[PDB]
Amino acid sequence: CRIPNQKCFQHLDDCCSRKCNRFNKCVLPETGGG
């Protein structure tokens with residue numbers, strides 16, 4: 001899905017995973033990058 005490696009914010013919904021790290025960046029889910 002839409003690549004989880006972007007910047008994530010509260011009202012910023014882009015990364016399909018919504019998995020964010022300590023740098024407020026999206027990270028890859030266990031599902032992958034579909």
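If you go along the chain as it appears here, the first residue is 1 and each next one adds 1.
Looking at the header, which is where the method is noted, we find solution NMR.
Heads up, the Cβ atoms here are built off N, Cα and C, so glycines get one too.
According to Swiss-Prot, the mutagenesis experiment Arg2 to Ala, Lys or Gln (Swiss-Prot position 47) carries the following note: Loss of toxicity. When other Cβ atoms within 10 Å of the Cβ of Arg2 (mutagenesis position) are tallied across all protein chains shown, the result is 12.
If you take the C-beta of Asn5 (mutagenesis position) and look for same-chain residues 6 or more apart in sequence within under 8 angstroms, you find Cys15, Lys25, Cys26, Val27, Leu28. Annotation of the mutagenesis experiment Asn5 to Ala (Swiss-Prot position 50) in Swiss-Prot: Loss of toxicity.
Around the Cβ of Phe9 (mutagenesis position), the same chain contributes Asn24, each under 8 angstroms and 6 or more positions distant in sequence. Per Swiss-Prot, mutagenesis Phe9 to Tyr (Swiss-Prot position 54) is noted as: 11-fold decrease of toxicity.
DSSP gives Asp13 (mutagenesis position) a coil state; it is part of no helix or strand. Every protein chain considered, the tally of other Cβ atoms within 10 Å of the Cβ of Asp13 (mutagenesis position) stands at 10. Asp13 to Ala (Swiss-Prot position 58) appears in Swiss-Prot as a published mutagenesis result, with the remark: 1.5-fold decrease of toxicity.
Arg18 to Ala (Swiss-Prot position 63) appears in Swiss-Prot as a mutagenesis experiment; the accompanying note says: 3.5-fold decrease of toxicity. Annotation for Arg18 (mutagenesis position): same-chain Cβ neighbours under 8 Å, separated by at least 6 residues, are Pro4, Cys8, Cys26.
Mutagenesis annotation in Swiss-Prot: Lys19 to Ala (Swiss-Prot position 64), described as 1.2-fold decrease of toxicity; the structure shown retains the original residue. DSSP classifies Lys19 (mutagenesis position) as coil under the three-state reduction. Around the Cβ of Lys19 (mutagenesis position), the same chain contributes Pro4, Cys26, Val27, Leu28, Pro29, each under 8 angstroms and 6 or more positions distant in sequence.
Taken residue by residue with DSSP, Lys25 (mutagenesis position) is part of a strand. Annotation of the mutagenesis experiment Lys25 to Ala (Swiss-Prot position 70) in Swiss-Prot: 117-fold decrease of toxicity.
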